[PDB]
Amino acid sequence: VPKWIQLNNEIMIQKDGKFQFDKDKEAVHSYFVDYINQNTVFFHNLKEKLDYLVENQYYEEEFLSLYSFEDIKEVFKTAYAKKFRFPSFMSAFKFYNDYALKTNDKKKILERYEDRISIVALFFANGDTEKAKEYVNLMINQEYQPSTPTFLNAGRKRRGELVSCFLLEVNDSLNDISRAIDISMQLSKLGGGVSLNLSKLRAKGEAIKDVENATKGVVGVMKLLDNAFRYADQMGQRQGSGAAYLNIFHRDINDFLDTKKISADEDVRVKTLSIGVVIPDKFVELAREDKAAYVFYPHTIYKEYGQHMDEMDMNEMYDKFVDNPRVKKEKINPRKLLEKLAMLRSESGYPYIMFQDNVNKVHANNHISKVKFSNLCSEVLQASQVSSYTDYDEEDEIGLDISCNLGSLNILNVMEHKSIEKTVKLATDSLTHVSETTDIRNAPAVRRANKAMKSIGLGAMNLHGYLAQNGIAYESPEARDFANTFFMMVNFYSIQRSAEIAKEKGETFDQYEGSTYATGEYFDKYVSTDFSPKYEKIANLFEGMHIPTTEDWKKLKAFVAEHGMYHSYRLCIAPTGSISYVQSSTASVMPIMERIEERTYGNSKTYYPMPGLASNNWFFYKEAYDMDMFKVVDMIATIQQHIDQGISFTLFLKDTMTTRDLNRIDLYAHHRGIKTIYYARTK
Amino acid sequence: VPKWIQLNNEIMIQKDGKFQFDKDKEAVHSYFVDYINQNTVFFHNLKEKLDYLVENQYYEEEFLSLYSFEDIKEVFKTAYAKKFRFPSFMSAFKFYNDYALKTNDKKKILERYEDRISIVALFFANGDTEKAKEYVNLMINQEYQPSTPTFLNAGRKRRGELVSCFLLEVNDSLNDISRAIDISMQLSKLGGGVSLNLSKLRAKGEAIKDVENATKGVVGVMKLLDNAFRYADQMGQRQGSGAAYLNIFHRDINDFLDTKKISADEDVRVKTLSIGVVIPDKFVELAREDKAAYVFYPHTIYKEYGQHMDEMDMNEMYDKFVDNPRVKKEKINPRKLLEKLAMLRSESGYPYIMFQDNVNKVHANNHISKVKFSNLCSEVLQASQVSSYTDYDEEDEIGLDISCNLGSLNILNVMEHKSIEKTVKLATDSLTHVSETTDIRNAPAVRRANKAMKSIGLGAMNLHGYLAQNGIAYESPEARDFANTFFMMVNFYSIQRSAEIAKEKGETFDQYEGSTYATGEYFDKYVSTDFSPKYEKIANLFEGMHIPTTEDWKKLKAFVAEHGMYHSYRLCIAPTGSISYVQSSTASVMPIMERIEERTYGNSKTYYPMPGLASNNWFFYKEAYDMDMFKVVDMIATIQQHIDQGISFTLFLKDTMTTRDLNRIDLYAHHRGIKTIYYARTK
Amino acid sequence: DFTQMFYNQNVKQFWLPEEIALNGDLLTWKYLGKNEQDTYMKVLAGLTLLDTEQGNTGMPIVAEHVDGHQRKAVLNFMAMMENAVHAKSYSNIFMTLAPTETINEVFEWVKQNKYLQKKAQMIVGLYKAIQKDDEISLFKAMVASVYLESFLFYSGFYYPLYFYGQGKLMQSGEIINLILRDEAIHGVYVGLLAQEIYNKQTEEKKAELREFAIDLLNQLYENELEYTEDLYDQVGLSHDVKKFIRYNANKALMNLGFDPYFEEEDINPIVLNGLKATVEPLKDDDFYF
Amino acid sequence: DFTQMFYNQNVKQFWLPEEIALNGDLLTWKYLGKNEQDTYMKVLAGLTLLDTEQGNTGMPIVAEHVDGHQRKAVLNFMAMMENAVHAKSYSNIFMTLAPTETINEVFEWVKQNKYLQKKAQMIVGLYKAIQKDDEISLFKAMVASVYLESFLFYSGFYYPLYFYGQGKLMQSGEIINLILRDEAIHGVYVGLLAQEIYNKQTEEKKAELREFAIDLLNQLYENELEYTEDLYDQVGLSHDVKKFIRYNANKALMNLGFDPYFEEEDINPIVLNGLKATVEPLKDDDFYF
Ligand SMILES: Cc1cn([C@H]2C[C@H](O)[C@@H](COP(=O)(O)OP(=O)(O)OP(=O)(O)O)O2)c(=O)[nH]c1=O
Ligand SMILES: Nc1nc2c(ncn2[C@H]2C[C@H](O)[C@@H](COP(=O)(O)OP(=O)(O)O)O2)c(=O)[nH]1
Ligand SMILES: Nc1nc2c(ncn2[C@H]2C[C@H](O)[C@@H](COP(=O)(O)OP(=O)(O)O)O2)c(=O)[nH]1
Ligand SMILES: [Mg+2]
Ligand SMILES: [Mg+2]
Ligand SMILES: [Mn+2]
Ligand SMILES: [Mn+2]
Ligand SMILES: [Mn+2]
Ligand SMILES: [Mn+2]
């Protein structure tokens, strides 16, 4: 048993009726002094280390050649000038086991935390020494954390893509289905999660060019995609993860849901394919009034109207579809479908729930397209256009497939540094750089949408950690007040930075002129409502920091009208799974699942108290399962009103909660404006 | 019970110790006058019939527009002047259930046998009235039978392709694997059977861009292809049929064979994918000497030598691969592998066995490529060049993927009419037309190889029927003498027709000048050895029909050298499954399995005596299971020496014989020059 | 001289209730009177109790004390049939025909029914009184087991057979016939083992063992009469069932090598109507021709 | 939470010796060396002897002390498989490969063998020490049972699997694979019953039961190493067999809800080739807030 593992295990040994939280500092110190400093390759000078890394196929010479070695040396000086110390053993362990650069035999350590941060900053700045130093200060202060792909792979020769979330539209054709399988395998090969919209595919028992009842439906494509993701398993390193989305009004919705039942047949069940259900307001209205609903065969609708069923507004088109004799449908019970959804989420956590009209009532790019589905993590909500992949000899009609770049603000560190504006703008610049430098050669729609939309996702994390370390309960109205003010400021400065980038480059995103940013409809609630804190305690948290006012929002609206907006999408709160340990932060804006995290690595068990947990703030670190999910919905809806994309919203349920309770949580989330629901986690 | 199937069941009622074979004539007469004439749509004149069929999307207008209606009327008169009568109930039942045109609701019958034959003939002739009449005479006399795709779809609007056998080479890349899956689904959608070579794919545990043990092997691609063929099943009426081929020296050969074991897990076993094993003479030599053989990792060989393993000569490079330290190899026992092959064929009928050096020592187009795999029916043996499907933005290097049009001579009717030459030439013309009118716009390599190679497959059937109806035992030397003379004559006239077509069109097949036809080496055994029958009984069977001598073969060799050959491949003997009933013929050149064949169609049981079966030739219709497989191998090898492609050779095994007997049959087939072994059928 | 043939017969009779689809009985069940359904549920519940104890206790304990691996294998197989097949089949029938509350109520009813408790007390008491290496205590338990197999089940079996014979509840009836087919061979087998022990005794000891067997039979019989009246009076069949149990009591005695005790009677004729290729290595000479 | 699921898996795995024809094994048996034939015979006798203890004592004793009708039924089914199916299967393999006199001698040898006896008597000792209404003694016996089912058999199973993976003795190897598949599920099931007892204990009592399990594992493991060298050195396989023992020891521990004891090792590829919370309806007013 390692000495640091023993020291970390002494946290649970209760001395004087309290956990020994101070043992984790001893644990991390022992971990470093006994393992990391021993296994860290040291070089006489930074020049020798850099030469070894570039020449041994560890780094990329292209981005490092943009600086004189003096500038790189000063950047590394800035990283090491902070004397950053990992507060807990788990932070250092997670970094040096997941993100630190190791030798080709994975025996020694080439990169410390400062080296990784310096390389990421030098890649972000793209030749600017002052910008690189600013990125170094931002990341070594741990105010901004680039996503796991960006943080892990930036500046590495043998790297995967810096983007890991992709959203593909699948057209109703064998050519398009085969192309979707190919692109899914190519993107999973790069290490990215792939989400596929299956709503355009015609249901089971539909006609294929005069041969009726010949289509296997969305479940055959589901099996194809599941095997494609199983094959493209990231070189046998990490299991290939993909998601499939289907509209709740699709005829195959029940077959779609039956793929996740525990009793599912092996010719129906899918293993590596997550499922998400898209629910328009029409379905919730039908279930509310207990009227019997209809699911429609998409190809009949396409033949009758020339438009896909998911391309049309179900609120206005549902009655026309039902009254159309040439549109084929079967009766369903919407309440029974809702209960089936809740039962499936209780049993397996699936499907994801995307409230279509909650997303699109505040969507800023409805002119480009409505948001029809989400990503594998249920936070990316962007307009997509389906591609028409024709025969081999013909020319394909390339659409827009969603792929956004992820980054997370550390709410605790941004708040303690009083640097919401600077951190938000620098994170926007880094995400923009990642977007520009991303070129995917086997997903033409993804590449086209990356070049045109220039969408980024700037998330946040350590919300519960910041609140509990400041004596604020997560469910308290003061917590929602802080979330309101903080994310209003984040949105303000992200919009300002996007407009500044548009002014600097003289270009906006494609089809910006039709957006609500161009017409000013986006800024209505910001030029009409004041989002300053309503509590003196919360207003004191923002001391020394200018909270944007209504006049500031009017000035921003005028600036955006004059100069445009560079990013179609800017903010999305991803789960931030493994980077939260490195940042000593609670995951995303979700509340903590456990106060102290018990995990086993190898044959030794490890203990991870939540960051900042102590005796004084023990009960402010309320576990998510002990919380009222209605108040968590209230918090996420408070945040969601300032996030243009969605938020990964996990439901934390007790074992005593019934199907009716899960349905009530889902319906209250729909009522409160929640766009997506990620997971149903039961204790 | 239907009257016709009641009459057909009176065959088995033994009267005076004999089967009532004449009941089948009464059975078919009742079948017609009680079902067919009643359910047949009859029009006032042929003009109304043709207008009705063209207008209601049953026929194609383009091919019928090349003839004036007087010519079409003359063709239909020629078809009906024969007054063809089906000799058995099964012939008419199979035709009117599988190939006869029916109304859109599958209610009534639009085409008789004469109508279908006339339409196929007018399609073949392509505007020529006299040629259409010649084709009508050829098919109404049942001397030549177009394959099931051609006979079923010739001249129909809503039709599949006229070719159903496709062979695909898969390169060792994810782009090429995705393209292989796409092309397999596209061709299965067209109704064709697709065979894929998986030898170029690197084995399990190979590196994918310097990360080791990353490749899932050929079994992952096998699962992908199996699900692709399950998806593209054409309503499931005829589910997607695929074949995978692996060289026996591939490292994944044991896992490739384990996909067919009964005890295989659901994560390994493939169900819709047939498997074939390509065995070079090196493997048979290694097993014969009981030496230690080695299977190789294909990617190591490709990296070391720059060529794929299956693109190299194993009999000359096996020792170099073994001695090469940079080539990765695994030790196997070749005799244990042979025993495993025999056990797998006994328990499942798989794999197909291709003797690669038996194919390539007589292959005429080794300059283009060596034959590396066979088709799903294990009789197409043509040169293929792998394609290089690149990224979306890059141009693809299109290779040569095999596909040939099938057609069978009826040996009994051809020999009765003394029309080997005319039947062979007309069938060659029809197959050439089918090749020219085929355009696969989603399989680039299939299209390119169809345009370049112009390969056709002209098979034969009713060999056992003809021999049994002429008092010749299938195993007798006289039967092999007849097969030798008959198929030498077929080869002579097919080569003559190919040379005449090349002379008329002024073009040969691509890379003809490097072929053995151009060098004249192909004709060595024909200008040196006389193939006239050695028995007076057989010599009288060919009386009235000129048998080409050595002088005739020398003249043909000069003609080919001076004019070239239009088809790279001309003759392949396919199984000819369902068209054998319509033609009242035994299936292919294989011996019959049952003298009287009992089948259940729906809830009706009906019996099919072999064509011409009686008491005077009961024992000449010896079942395939009761005869020596060594003599059947001798017969197939006698036929194979005149066939440029392979012969679908089914092994008929008793329950008593062990795996050693199956291995002995396989080794004797390899010794006797058998190119492929199709099935190990056990009774 | 007999164990091997019983082994073969038992294993060839192997079955599971899931082999029989029960939804076909749904309508003939729906059509029975409330009295008929009540008696039917209770009858099968009484059978379930008997098989529960025969499987949990009776067969395993006899297996423990009987010498010889083959004899033990037969007895172990019979034990498995009792609780893994027979007792479970009744729940398959209950779950098809009855709502959960009626099922719950009938299992509560077995716990409080005095005749069913008395018969279980008596039979299980004898099983648990077996002493190691004491053949007399073993004989007594084997007599009890034969009486359970060949006599006590029959007050229960009557009713499913009575319906089967009228073309009613025929799927449930098929299950019951399979159970009955098993118990008949179980009763014969255990009877033969009991006779082995009896035949070792002095004439004086034999006389006492016959007294034990007859006293036990009469005591069980008197209790079964009251049980039968309690269940069947509401469906009008008590006298008929009584004739049936006497008939089967004689069969139990015969299984024990004793003379019939009750006089023959006419049984309801309805109830009578209710009754790889071989792998051979390649030689060197196989590669040359 | 688990007994009905295991019931299903157990009964659907039912098989009989007669299903596999054994005679074709003589075509590979004749080609083995004396040491190979000797090791095979000794291993086979070892498995036979241990499995007999499990059929006569191990499974029936656990079935006796475990409470619950459904658990008793599953346990009865497992005991049946040991006595009626497995024991007959081992006998059939022996009778096919060796003459009567050779079988008697091998069993005499293995019966006197120090390493086979040590483990057989250690396991049997724990079964004999179970006391009525004492769940601690029951748990200890369950641990012993899991160690037999999931660990001790595997030094023996190695050899038939080794041949089976090479294409030798395929008929008997198929039989052994079916037996092994039954023992795997037996080990998992008894493991869950042991964890149920373990989870009812205090923290101090748990630590004490863990020490018991690890101490027992250590004793058995050290004897397995000696057993292994004694049988497999003559055919050069002991190193690889030892890896297989440790791998299966880890599975046995995981069956008991414990952490693996041994580091992960790769196994011989030839042997590898051989091997609802509560539904509640929405009652309106849940759509309004
Ligand atoms: C991407 C991928 C490839 N493979 C296998 C299948 C292909 O035959 C083989 C080649 O993959 P490639 O697509 O050629 O990968 P690569 O070009 O980046 O690697 P290399 O430089 O070695 O050519 O790898 C997998 O098994 N799983 C996978 O996820
Ligand atoms: N010497 C050295 N410095 C390293 C290494 N990895 C990162 N660094 C950082 C530490 C300093 O901030 C910076 C410059 O180190 P140096 O080259 O030793 O500089 P100097 O102090 O000699 O001027 O590089 C490393 O491996 N060696
Ligand atoms: N009348 C008619 N003839 C058909 C039909 N299908 C095929 N035929 C064939 C039969 C004859 O050989 C040929 C000409 O038939 P027709 O048009 O009736 O001509 P004719 O009998 O007046 O010369 O067409 C059909 O449906 N009707
Ligand atoms: Mg289409
Ligand atoms: Mg490649
Ligand atoms: Mn019973
Ligand atoms: Mn019984
Ligand atoms: Mn056993
Ligand atoms: Mn067992």
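Throughout, chain B uses Swiss-Prot numbering, with the displayed residues spanning 6-688 in order.
Cβ coordinates come from backbone N, Cα and C, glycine included.
What Swiss-Prot records for B:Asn380, B:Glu384 is active site, proton acceptor, and it gives similarity to another entry as the kind of evidence. As annotated by Swiss-Prot, active site, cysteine radical intermediate applies to B:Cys382. Swiss-Prot lists B:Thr153, B:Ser169, B:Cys170, B:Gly198, B:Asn380, B:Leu381, B:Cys382, B:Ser383, B:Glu384, B:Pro580, B:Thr581, B:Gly582, B:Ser583, B:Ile584 with the feature substrate binding site. Record note (Swiss-Prot), mutagenesis B:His255 to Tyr: In ts-A 73; temperature-sensitive lethal mutation. The unchanged residue is displayed.
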Recorded positions listed as B:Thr153, B:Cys382, least Cβ neighbours within 10 Å: B:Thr153
Chain D neighbours, filtered from recorded positions B:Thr153, B:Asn380, B:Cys382, B:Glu384, B:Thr581, B:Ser583, Cβ-Cβ distance under 8 Å: none
Integer Cα-Cα distance in angstrom, B:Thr581 (substrate binding site) to B:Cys382 (active site, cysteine radical intermediate): 10
DSSP state at B:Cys382 (active site, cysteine radical intermediate), helix/strand/coil: coil
Cα-nearest neighbour of B:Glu384 (active site, proton acceptor) within the listed recorded positions, B:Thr153, B:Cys170, B:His255, B:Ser583: B:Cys170
Of the recorded positions listed as B:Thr153, B:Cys170, B:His255, B:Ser583, the one whose CA lies nearest the CA of the residue listed as 'active site, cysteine radical intermediate': B:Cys170
Rounded distance in angstrom between the Cα atoms of B:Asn380 (active site, proton acceptor) and B:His255 (mutagenesis position): 19
Integer Å distance between the CA atoms belonging to B:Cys170 (substrate binding site) and B:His255 (mutagenesis position): 25
Least buried by Cβ count (within 10 Å) of the recorded positions B:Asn380, B:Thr581, B:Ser583: B:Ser583
Count of other CB atoms lying within 10 Å of the CB belonging to B:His255 (mutagenesis position): 27
Coarse DSSP state, helix versus strand versus coil, of B:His255 (mutagenesis position): strand
In three-state DSSP terms, the structure that B:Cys170 (substrate binding site) belongs to: strand
B:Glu384 (active site, proton acceptor): tally of other CB atoms within 10 A of its CB: 27
Proximal but sequence-remote residues of the same chain as B:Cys170 (substrate binding site) (Cβ under 8 Å, at least 6 apart): B:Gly197, B:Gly198, B:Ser200, B:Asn380, B:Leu381, B:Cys382, B:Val385, B:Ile407, B:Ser408, B:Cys409, B:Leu411, B:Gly462, B:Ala579
Max CA-CA distance, Å, over listed substrate-binding residues B:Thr153, B:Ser169, B:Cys170, B:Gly198, B:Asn380, B:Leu381, B:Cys382, B:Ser383, B:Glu384, B:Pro580, B:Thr581, B:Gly582, B:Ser583, B:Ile584: 19
Collapsed DSSP category at B:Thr153 (substrate binding site): helix
Conformational class of B:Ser583 (substrate binding site) under the three-state DSSP mapping: coil
